[PDB]
Amino acid sequence: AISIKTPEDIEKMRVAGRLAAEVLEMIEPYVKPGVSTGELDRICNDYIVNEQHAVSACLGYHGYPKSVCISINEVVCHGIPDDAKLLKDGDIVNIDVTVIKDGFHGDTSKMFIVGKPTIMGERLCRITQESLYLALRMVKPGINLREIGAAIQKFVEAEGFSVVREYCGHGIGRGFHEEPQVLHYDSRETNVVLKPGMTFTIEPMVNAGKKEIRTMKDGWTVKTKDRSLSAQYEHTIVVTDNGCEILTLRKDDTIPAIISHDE
Ligand SMILES: N=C1N=NC(N)=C1/N=N/c1ccc(F)cc1
Ligand SMILES: [Co+2]
Ligand SMILES: [Co+2]
Ligand code: NA
């Protein structure tokens, strides 16, 4: 039950994906020691609504109270922007943006290293991004999603890191989360052969320590059980006749938007 997007639908997803990437490009100069995550979220929401003329997909979703998710250090995902939570030197911070424009969603996230980097935070982020890139290079018609999950997990584990099991990438379109599930690890339950026109995300969450996670009493914030650092990067893509096209590419990405496997 995976929708195949029309050329028209794909163009709408290009528009929405560009907007989502542009929020991440816009916010970058504000991501500095001393800024609050609450302030970052307000800046993002104002940009999305007032400049992009779009809406945040997260706001109100299952009751989520903010417009973006901002996850620092051992927070794995779903970190809630807060006026009292200040960024500081050495922090690694995920900002995850999902916008709806003209009925279609764009979904992307990246890590920011705040101020003076720690070497371990830098390495975790780099390996996490590399694991996303490796997976993007695999996407083409006929490949199984299982092969991609397996490859992400092998790469990450060889570095002494772990992949979070509880969360996955997803189909995306008129809905935020559509079929298929995109596991970032090997499972016998995964059997999805890719076809041109499918649109989905890849979004591995990678912990420096052990894979186990925990939800806080606020009902939202997820942390590593061992309090190790965690990192995530996310792109939305469309499968093409010969590979894929990344819909949420930024200028700071170092992988081509259009990946072709033809001669
Ligand atoms: N699956 C996701 N990809 N990017 C995001 N921001 C995602 N999910 N966010 C949420 C997931 C569950 C929820 F209740 C509220 C938000
Ligand atoms: Co996202
Ligand atoms: Co997503
Ligand atoms: Na994190």
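By the numbers in Swiss-Prot, the shown part of chain A spans 2-264.
Header entry for method reads X-ray crystallography, 1.5 Å.
Cβ from N, Cα, C; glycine included.
Under a cutoff of 8 A between CB atoms, and with a sequence separation of 6+ in the same chain, the neighbours of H178 (mutagenesis position) are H171, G172. Residues or ranges marked as substrate binding site in Swiss-Prot: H79, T99, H178.
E235 (divalent metal cation 1 binding site) falls within a strand segment according to DSSP. If you look up Swiss-Prot, you'll see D97, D108, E235 marked as divalent metal cation 1 binding site.
When secondary structure is read from DSSP and collapsed to three states, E204 (divalent metal cation 2 binding site) falls in the coil class. The divalent metal cation 2 binding site feature in Swiss-Prot is assigned to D108, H171, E204, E235; the stated evidence is experimental evidence.
For the mutagenesis result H79 to A, the note given in Swiss-Prot is Reduces activity 100000-fold for the Co(2+)-complexed enzyme, but only 2.6-fold for the Mn(2+)-complexed enzyme. Around the Cβ of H79 (mutagenesis position), the same chain contributes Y65, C70, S72, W221, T222, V223, each under 8 angstroms and 6 or more positions distant in sequence.
Residues near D97 (mutagenesis position) in space but far in sequence (CB under 8 A, at least 6 apart, same chain), listed by position: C59, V69, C70, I71, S72, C78, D108, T109, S110, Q233, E235. For the mutagenesis result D97 to A, E or N, the note given in Swiss-Prot is Reduces activity 50- to 580-fold depending on the metal ion bound. Binds only one equivalent of the divalent metal cation with affinities identical to the wild-type enzyme.
Listed in Swiss-Prot as a mutagenesis experiment, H178 to A is described as follows: Reduces activity 9000-fold for the Co(2+)-complexed enzyme. Binds only one equivalent of the divalent metal cation with affinities identical to the wild-type enzyme. The DSSP secondary structure for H178 (mutagenesis position) is coil.
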With every protein chain in view, how many other Cβ atoms are within 10 Å of the Cβ of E235 (divalent metal cation 1 binding site)?
21
Between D108, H171, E204, which of the binding-site residues has its C-beta surrounded by the fewest other C-beta atoms within 10 Å?
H171
Near ligand 2, meaning Cβ under 6 Å from any of its atoms: which of the recorded positions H79, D97, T99, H171, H178 fit that description?
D97, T99
What is the separation, in Å, between the Cα atoms of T99 (substrate binding site) and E204 (divalent metal cation 2 binding site)?
13
If you draw a 10 Å sphere on the Cβ of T99 (substrate binding site), how many other Cβ atoms land inside?
28
